[PDB]
Amino acid sequence: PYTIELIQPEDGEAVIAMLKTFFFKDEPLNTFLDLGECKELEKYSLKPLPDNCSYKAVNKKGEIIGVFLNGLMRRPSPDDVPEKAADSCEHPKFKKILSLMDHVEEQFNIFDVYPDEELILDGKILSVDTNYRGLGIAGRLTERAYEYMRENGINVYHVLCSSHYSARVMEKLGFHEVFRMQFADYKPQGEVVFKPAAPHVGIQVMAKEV
Ligand SMILES: CC(=O)SCCNC(=O)CCNC(=O)[C@H](O)C(C)(C)COP(=O)(O)OP(=O)(O)OC[C@H]1O[C@@H](n2cnc3c(N)ncnc32)[C@H](O)[C@@H]1OP(=O)(O)O
C-alpha cells in the first residue's frame, strides 16, 4: 500500500538519501562507472524540484520508495546560445554522463519533433526501491505527471532512457522511441566510452503525447 505525492522543497534531503541508496548505485551508467560520491548528481537531481511536477511514492511507514523527478523544458529562443552541461562539471565520471547527454542533444532536438510545442515535460530521474520493483510503481509515478500536464496544457512527455531496460518500461506505459544511439556507436573522441552489458544496448529517447 503506497501513495503518490508531490515532492515538496523540504523533501530534498529525503529524496537525495533515497537516490544515493538506489539510483546513484544502480542506474546502468552510474553502476558501470562506479559513480561514488557525486555532489554534482545531487545538484542535478534537486534542480527540477521547484518546478512543482516531481513525484514520490511513499509506503505506509512514510518512507520514500520511488521518485520521478520532472522539469519543464522550453523551446530554445530564436537567439539561444547553446551550452554544454559537461563544461561546468568537475566530477570526471559524472562529466562522462553529462557529455553523453550533450552529445544526444547535439544529434537530436525533441523540439524539432514537435514544432508547435513551446513547453515539454522532461522526465529526469526515475528510481524505485529494489524491494518495491515490478509492482507498477514507475507507471503510477509517470501517470501522475499526466495530471500536471492536463492542468497546464502540456502535450508531450519526454524521457531519455539510459538502457533498453528502462525504455521498455516507458514503452509499456505507451511512450514510443523518438531517437536511439547504441553505446557501441558513441565514440565522441574516436573511441568507445561506455561498454555496459549487451542487453542495455544504448540510449533511447522516449516520448508520449498525452
Ligand atoms: C530518466 C531516467 O532516469 S533513465 C534511468 C531509469 N532508472 C534506472 O535505470 C534506475 C534503476 N531501475 C529502477 O529504479 C527500476 O528498475 C525502474 C524505475 C526503471 C522501474 O521501476 P518499477 O516500478 O520496478 O517498474 P515496473 O513495475 O514497470 O517493472 C519493470 C520491469 O521490471 C521487471 N521486474 C519484475 N519484478 C522485478 C523485481 N523484483 N525487481 C526488478 N525488476 C523486476 C519486469 O520485467 C518488469 O516489467 P513487467 O512488470 O511489465 O513484466
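Chain A residue numbers are taken from Swiss-Prot; in order, the displayed residues are 56-265.
According to its header, this structure was worked out by X-ray crystallography, 1.5 Å.
Each Cβ is built from the backbone N, Cα and C atoms, and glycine gets one as well.
Here is what Swiss-Prot says about this protein:
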BINDING   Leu181, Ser182, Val183, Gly189, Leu190, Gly191, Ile192, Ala193  acetyl-CoA binding site
DOMAIN    181-254  domain 'N-acetyltransferase'
MUTAGEN   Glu82 to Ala  Reduces catalytic activity towards tryptamine
MUTAGEN   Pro83 to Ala  Reduces catalytic activity
MUTAGEN   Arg188 to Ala  Reduces catalytic activity
MUTAGEN   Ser221 to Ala  Reduces catalytic activity towards tryptamine
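Same-chain residues with CB within 8 A of the center of the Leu181, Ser182, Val183, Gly189, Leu190, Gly191, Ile192, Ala193 CB atoms, the acetyl-CoA site residues themselves not counted, are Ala112, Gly121, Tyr187, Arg188, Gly194, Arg195, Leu196, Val224.
In the three-state DSSP reading, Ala193 (acetyl-CoA binding site) counts as helix.
Note: the CA-CA distance between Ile192 (acetyl-CoA binding site) and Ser221 (mutagenesis position) rounds to 13 Å.
Spread of the acetyl-CoA binding residues is 15 Å (greatest Cα-Cα distance among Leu181, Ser182, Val183, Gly189, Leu190, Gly191, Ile192, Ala193). Between the candidate recorded positions, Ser182, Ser221, the densest Cβ environment within 10 Å is the one around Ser182.
The distance from the Cα of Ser182 (acetyl-CoA binding site) to the Cα of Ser221 (mutagenesis position) comes to 10 Å. Note: the CA-CA distance between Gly191 (acetyl-CoA binding site) and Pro83 (mutagenesis position) rounds to 20 Å.
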